[PDB]
Structure formats: C-alpha cells, structure tokens
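First the structure, in the form of structure tokens, and then the observations on it.
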Amino acid sequence: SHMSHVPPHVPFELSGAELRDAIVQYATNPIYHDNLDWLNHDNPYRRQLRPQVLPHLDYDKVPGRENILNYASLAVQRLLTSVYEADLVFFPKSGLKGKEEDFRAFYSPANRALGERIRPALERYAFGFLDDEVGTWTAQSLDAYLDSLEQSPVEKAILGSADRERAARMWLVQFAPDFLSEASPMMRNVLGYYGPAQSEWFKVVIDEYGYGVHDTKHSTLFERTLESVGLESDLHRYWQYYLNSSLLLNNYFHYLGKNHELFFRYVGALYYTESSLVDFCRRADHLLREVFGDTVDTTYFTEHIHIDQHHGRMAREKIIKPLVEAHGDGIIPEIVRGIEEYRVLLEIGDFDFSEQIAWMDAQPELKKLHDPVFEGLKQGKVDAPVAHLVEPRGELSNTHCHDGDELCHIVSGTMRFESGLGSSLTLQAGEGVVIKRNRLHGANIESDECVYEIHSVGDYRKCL
Amino acid sequence: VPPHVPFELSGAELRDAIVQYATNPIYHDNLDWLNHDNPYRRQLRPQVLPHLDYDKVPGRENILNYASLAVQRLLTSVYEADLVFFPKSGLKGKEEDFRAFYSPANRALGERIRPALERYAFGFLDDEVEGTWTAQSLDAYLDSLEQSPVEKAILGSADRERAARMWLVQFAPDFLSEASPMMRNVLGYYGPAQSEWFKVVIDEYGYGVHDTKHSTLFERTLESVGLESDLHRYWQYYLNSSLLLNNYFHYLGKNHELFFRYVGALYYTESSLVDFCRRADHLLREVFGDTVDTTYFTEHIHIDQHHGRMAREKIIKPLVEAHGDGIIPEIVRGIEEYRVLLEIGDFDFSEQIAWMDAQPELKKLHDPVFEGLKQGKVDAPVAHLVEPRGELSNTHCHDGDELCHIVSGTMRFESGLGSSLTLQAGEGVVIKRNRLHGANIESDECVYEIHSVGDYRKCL
Ligand SMILES: [Fe+2]
Ligand SMILES: [Fe+2]
Ligand SMILES: [Fe+2]
Ligand SMILES: [Fe+2]
Ligand SMILES: [Fe+2]
Ligand SMILES: [Fe+2]
C-alpha cells in the first residue's frame, strides 16, 4: 500500500573514467613506483606497477585470448597479484627493522580498500576471456570425464636453449610467488564451516605445510632449490622478470580461493593439479638435474612425487564425491569449468615462456637484424611512427612489453637492453635491436646521456 | 606518475555506501526469530542505517548503543564473506542466496566501508589502552599476567538452563568456525614462526579428522542441550559484545599491520582458555547434569597448556629476535585491547541475563511508570504505532529507556532466547536501554505507544 521503508539497493557499479581513476588511485601508493634497479632487495612490500601508464589503458574493453599477452593484460596481472597479496603475511628475510614504513603502506586500510574496490573490474579484465574458451551433468558423466583425463613444451624450450642454465633459472623464478607461499591460495578455502569436505581439504593443506615443521614446509624446500642454482628466495626479488602468464596462473588460484562462489571451480582444479603434479614434478626433477648436474636440490619436486599420488585420490574420493552428494549435480559444471579453465591457462603459460626464451636467446641476432630493419624503414617499406628520446645515466625503464614490434635505434650513448634474467645487450651509437611484440623487456642508460629512437613498425618482417 | 589521491570516505558518501552494502536483499528483516539453515542471510536492519552518524566514533561509555550494535552486525557480515559456508541440508534450493553473498559486488561494497566501520567499532580502544619496551620488560610483563562473571550470571539466574543456552549461542560464530580467524595469519611467507602458528591451527582443526575438529565438538555441545548448530540460526540473539569479541580477531587477522597484536592476543587467549574451559565444564554440568556434552571444553583444558607455552616460546620470542623491540608495544596492545573487550562482554552478558530474568517484574513496573507519565513526572516523547499481524521487528536496542504500552491487540515481546512476554490491551513493559529485544504482532492489528522516558526511575 506504501513504499518500502528500506532504501532501494543501488547496484555496485564502477566503470569508465571513474574506474580508471580508482585504479590510478590504488597504484600511485609510493611502494608501487618504478624501481631504480632490476631487483627488489629483500623488500616484500615493493611491487612495480608502472603507475604512470595506467591512466592510458582502457579497462572496460575486455581482451579475448589472442590479446591477453598485450601490455594492458600484464599491467592488470601485476595489479591483481598486489591486491591478492595484501591478504598474505610477509616479512623481509633480514627482519622488519628499517622497513616498517613500507610494511605500513602495504598493510593499510586504504591500500586494501582501494585494491578491493577495483578487484571486480580487474578480474573481468584478467579472466573474462575464459568465458569464450571453455550444460547439465550427472555424477555418472563426471566420473567418465575424470577417468578420461613426449617432451613437454617447457622441456623443449629449456633443453634446446642457447643457454640451458639461464633458461632454467628464468623458469624457476616464475614459480617464486606460487611456491614460496605454497598452498596459501588453497588455505583460503578451509576458513569457515562446511561439511567433512573441509577437513579433507585441510589434510591436503597440512602436507603442503610440511606438517607444521619449517624444515619440511614445501616453500622451504623450494628456497633450497632456488639457492642451489644461485638464485635468491626473498619475495619479490625477481618481480620484473615475472612473465604475464606466470602471474595469470598464480592469480587464477587466488581468484578461485577468494571468491567462494567459485569454490566448486577450485575443487575441480584441485583434483586436476594434484593428480598432474606427479608427472610435472618427475619431469622437473629430471630436467633440472640434466641442466645443472648434481649441485641442484630437487627435493621440492621429488617430495611431491611421493605425496601427490595420494592427494589426487583424496580430491576425487573425499572432496568431489561427498560434495556432489551433498549439494547435487548442479555443482558439476563448475567442477568441470575449473579443470578446463586451468588447462587453458597452462597452454598460455607454455606459449608465453617458450616465446620469452626464444626471444632471450635470439638477442645477438636481433641486434644484427636492426640493420636491415632500419634500412627498410629509411626506404619507406613501412610508415612507422617514430619517437625521439633523451635520457640520463641510470634512467631505468622497468620491464614491460608492447603490442606491436618496435625498432630501437641508438644515436648517441650506451644502453643496457634487458630481455630476461641473465639476458642483456649493450647497445652503442649506431646500434639497436628489433623488439618483438608481447616480449618482456626494459632498459637502463649506462652512458651519461643516451639519445635514441623508437620506431613503431608493427610487424618487423614488413621492413625486410 | 599522477599524484596519489588518498583514500577518503566520510559524511553522506559513507552513509550512502553503508546503505548500499546493507540493502542486498539477503540482509533485510527476517519474518521469523530464527534463520532456518541458511548461512547467507544475516539481519542488518538496513532501514535504520541512513539515520546513524558513522563519523562520530563512540567512546567506551557508548559502545553498547544501537549504532555500535548495527556496526558490529555489518562487520560480522563483511568479514564472513571470506569464510566458506554451506547449509547443513546442502546447497540445493539456496543457490540464489549463495551467489548474493559470494559476489564481486557484495565483497567490494563491504570492503569499501570496512575502514570506516573498523574506526567506528574499535576506535575507542585508542583511549582505553596505553612508549618503548625491551625484551626483558616484556618478559616481566607476561610473568605478571572467586566466581567469574560468567559463573555469576548463569548460576545466579532465575532460569539457569535458559541463561546457559543464551550463553552458548553467543559462541556459535566463533566456535563453529573455530580457528578460522587465526588461519588468516598463516597465509604468506615468513619465518619459522609461521610453521609454529600453523602447528596450533592443526590442533584446533583436529589434524583434519572431522569428528575431532573443534567446531564439530562444539556442534555436539549445542545439540546436547537442544540447540541447533547451523549458522546463523540465532543471529538475532547475538549480543553486541559477543559480535565485538569475534570481530576483533577477524580485524587483527585481516589487517596484517596488526599481526603483532594478534601474536600477543594469541598468547593471552591460549593461556587463558585453560581456566575458562575448566569453569565452563563445571558450570555446564551443574546446570544440565549428565545430558550436556562438554568434550569441547575439556579438550582445551590440556591442549592449551601446550599452546600457551608455544605462543610465548616459539612465536613471541623468535619474532622479537627477528624484528626487534619495536614490535613489543603492539604485542602488549593486543593483550590489553582483548582484556578490555572481555570486560565489556562480561558486563553486556550479565546485563542481558538480568534483563531476561526480570521480564515479569518489568511487565508489572509498566503500571507505575505509565501512571507516572499520566501525571507530570516526566514529559517524554510519544510515538504512536499500528502494525499488522506478523510484522516482526527484528531485535535491536535503544539508547534510552522506553515504555511500551499496548492500547489494543496482542504483542509477543522478545527479550532473549527463550525469554518472551505476551502483552495484551492495557499492558506493557519497561524496555531497558541497551538491552537486546524485539517484538512480533500476534493479533490481526496491534495499536501501541512507545514513550521515550530516558530513565524509567524518574517516572516513579
Ligand atoms: Fe606442495
Ligand atoms: Fe599435494
Ligand atoms: Fe619498451
Ligand atoms: Fe580449539
Ligand atoms: Fe589452542
Ligand atoms: Fe524496540
């Protein structure tokens, strides 16, 4: 007879210019500004988000799979890792003393609320493509689907590399955010109050945490792996060397774990990953010992061979089966979707890593190729936009990528052109490099000043 | 790099944002007193939220006022979006509510107001708790740390079983999700203290054996006294101070700048639980006899002797070594803040049981208070109400005393779990300030008056 005394619900909405401004607001916290070095030196609170570029991206136009290695996707993946990790406890290896101010800037009411406000939009941008890459089910047809699930691409990339040890080290650092916080995304799913499945999931977590014994915690095992090949285990020392697809894979499990409407997707991906980890770890142990000899510590990997045989079975019989019985067959499409989305992300990671190692290994030839590409430009085979740049010593461009090929041409000075971990070129006057689209790179000026040009050729093959 | 605009949310924009979160339909008023196996529905009384001033942070003398109860209910709902719940009967039939609670919008709207809600909820502690410390001075302070208030409230009640049931349901959000707030601190990558903390969590989770998980033991306690173990069946009977105490540990666990406060509060609570559980076992057996299952409590009597030692020896001590004496004030602040919240809870619970037990006398006292108003003794604002059958006012409180007078119809006046009055024409009740209560209309129509007398004793 009269209107409700409860005020109408205004749906959550954040888009367009207002969304852009909210993303810039989050990312202009000083702990996210560009690093003056290539490495974070035992400071887990500093993550490079290149905030100066964020005003210029279009967050409302969600990329499809052919575009998810473009720069805007890398930028969004970096943002999301930072947003998710505000829930995780980090202290420097050297102790908190001297780093309290950055600790307070990362764990602050403002930093969390700014990141949580933009997380829905960042998640659509990061994961929306999976809606197009991946109906009703019965328990019978799930069982058949599950019953039904060669050198690997990573093996071929590393073992066929011009520098196998460099390729393997670049591979290992991709796992640092995942393995050094191992099972933290999984732990998000055992908070709360639900059936016996909660206890079964917690048993899996107990093992990943080494039974509460720091010596045997899986993250500690991986520290030993990293240190045995001369890498460091402080997070995130190698932030600027994390590939887009590595962040995407790690962020997917924080997405599934934070958002409990996706709980049954996690249940499916847990089954697939736990079951797949035995073969993954067998291949990793074999490959690393081939590359490094007996100096490399692969206990991290062989421990999982021993344990994940049982974890995969635990997931199917003691997590999937009782949840399908309790909550009905309506949950099965989500279980399947978690498996099929994860498998898509793995394909993307294999491609992105393979492409990055090829790009690192090709650097000497891509320096030579600057000559014929430059001459094709001067001859007008391509009408390429050109940008002249002038930069002083130590001006370090934090790593990024471009969505088309570029020609970098040094007029005067000396540039360190960075293409991966352990992968660098010194470019002098009259020298340069062909920069391939979607490949991670950056640069630092080693001369007291550097004058250079960037030509936006699009497809360098048209200049030849 | 563009200039950084600091996060800011205040005034009318904050009120609108709080109302925006809380008008999700899963938060509207319940037609019944109980939630029936639906863990996604929590009553936030959104119709009153536009009218509260979230910018004026209360001090300790006002933290049992209604705006504080309203904020505690909001915060429990915001924190619990991180916890997994399914109905005991299974998810089928409740998928729409599941998606309404676990949605990008519900999370983002709650997270945006969380800083301001935490200032409102916990800001008073800045003035209730008090510099530099050394490892030695912390050792001395920890070394330095008659019926208990719970025993007094329950064993002195006119209905001991009712008082003890009202007590037990206060623990449902904490114990049925037991050690979930603690688990927030073991995500990430830090030193050996992380594994030591996880060892404690393992014990609270019964080593992953569902029948020995501590939450499952508390389910059995509740069921042994005729209560149910679905969350949050008894939402409308959760006291302000019970929510406050539960929310404090979600606050310390979500906000890792407060990590060292949690380390202190963990040592104090793990240590203190031994005697708490000893007294609870004794008290419940005096009230209920053989029929009550107290395994939940007796399991902690021996386990937490160990956990208290671990917290001091293998968590506090290595953190102080690794991170320096600058963290000691935060360890101490966690302990001292928790002790303040425990005092508030002891007072609020004691007051609520006294108010439930006094219902017959407060129904009688309506006659001389009403007569005092017919005289001139107090000139109190009067509200006139006409409500249909089944209009159930979900539980709340008022910041002054009220006189409820029924002119026609029938009201069920609810003062606690198992504590009810039937009010007919010409009858009523003195409603004491800050006491949790509600009402339902049992006639086809009820006409009544609320007189805002402030302090009822001035009408006498
Ligand atoms: Fe593991
Ligand atoms: Fe496993
Ligand atoms: Fe570049
Ligand atoms: Fe416990
Ligand atoms: Fe304990
Ligand atoms: Fe009332």
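Heads up, residue numbers simply count up from 1 along the chain you see.
Method of determination (from the header): X-ray crystallography, 1.7 Å.
Placed from the backbone N, Cα and C atoms, the Cβ positions cover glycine too.
Lifted from Swiss-Prot, the feature list:
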- A:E182, A:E208, A:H218, A:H304: Fe(2+) 1 binding site (BINDING)
- A:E208 to A (Swiss-Prot position 215): Loss of activity (MUTAGEN)
- A:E208, A:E274, A:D308, A:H311: Fe(2+) 2 binding site (BINDING)
- A:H218 to A (Swiss-Prot position 225): Loss of activity (MUTAGEN)
- A:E274 to A (Swiss-Prot position 281): Loss of activity (MUTAGEN)
- A:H400, A:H402, A:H441: Fe(2+) 3 binding site (BINDING)
Next item on the list: Measuring Cα to Cα, tell me the gap between A:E274 (mutagenesis position) and A:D308 (Fe(2+) 2 binding site) in whole angstrom.
Entry: 6
Checklist line | From A:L149 to A:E150, where 6 residues lack coordinates, the CA-CA distance in Å | finding: 16
Next item on the list: Write out the long-range same-chain contacts of A:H400 (Fe(2+) 3 binding site), meaning residues 6 or more apart in sequence whose Cβ is under 8 Å from its Cβ.
Entry: A:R50, A:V53, A:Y71, A:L74, A:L440, A:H441, A:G442
Notebook entry, point to check: Could you give the Cα distance in Å between A:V134 and A:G135, the residues bounding a stretch of 3 unmodelled residues?
Noted result: 12
Note to self: Quick check on the binding-site residues: of A:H304, A:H311, A:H441, whose CB has the lowest count of neighbouring CB atoms inside 10 Å?
What the structure shows: A:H311
Next item on the list: Report, in whole Å, the straight Cα-to-Cα distance of A:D308 (Fe(2+) 2 binding site) from A:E182 (Fe(2+) 1 binding site).
Entry: 14
Notebook entry, point to check: Expressed to the nearest Å, what is the distance separating A:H304 (Fe(2+) 1 binding site) and A:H402 (Fe(2+) 3 binding site) at their Cα atoms?
Noted result: 38
Margin query: Quick check: of the recorded positions listed here (A:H218, A:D308, A:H311, A:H402), which one has the Cα closest to that of A:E208 (mutagenesis position)?
Written below: A:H218
Check: By the DSSP assignment reduced to helix, strand and coil, which category contains A:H402 (Fe(2+) 3 binding site)?
Finding: coil
Notebook entry, point to check: Does DSSP give A:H441 (Fe(2+) 3 binding site) helix, strand or coil?
Noted result: strand
Check: For A:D308 (Fe(2+) 2 binding site) and A:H218 (mutagenesis position), what Cα-Cα distance in Å is obtained after rounding to a whole number?
Finding: 13
Checklist line | Reduced DSSP assignment, A:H304 (Fe(2+) 1 binding site) | finding: helix
Check: Sequence gap of 6 or more, C-beta under 8 Å: which same-chain residues meet both conditions with respect to A:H402 (Fe(2+) 3 binding site)?
Finding: A:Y71, A:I435, A:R437, A:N438, A:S456
Checklist line | Pairwise Cα distance for A:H311 (Fe(2+) 2 binding site)/A:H218 (mutagenesis position) [Å, integer] | finding: 15
Next item on the list: Look up A:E274 (mutagenesis position) in the DSSP assignment and report helix, strand or coil.
Entry: helix
Note to self: Fewest other C-beta atoms within 10 angstroms of its own C-beta: which of the recorded positions A:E182, A:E208, A:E274, A:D308 fits that?
What the structure shows: A:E208
Margin query: For ligand 1, list the recorded positions among A:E182, A:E208, A:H218, A:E274, A:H311 whose CB atom is within a distance below 6 Å of it, in sequence order.
Written below: A:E182, A:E208, A:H218
Item checked: Cβ-centroid neighbourhood (8 Å) of the Fe(2+) 1 site, A:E182, A:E208, A:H218, A:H304 excluded -> A:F179, A:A183, A:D207, A:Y209, A:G210, A:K217, A:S219, A:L221, A:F222, A:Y300, A:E303
Notebook entry, point to check: Tell me, by DSSP, whether A:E182 (Fe(2+) 1 binding site) is helix, strand or coil?
Noted result: coil
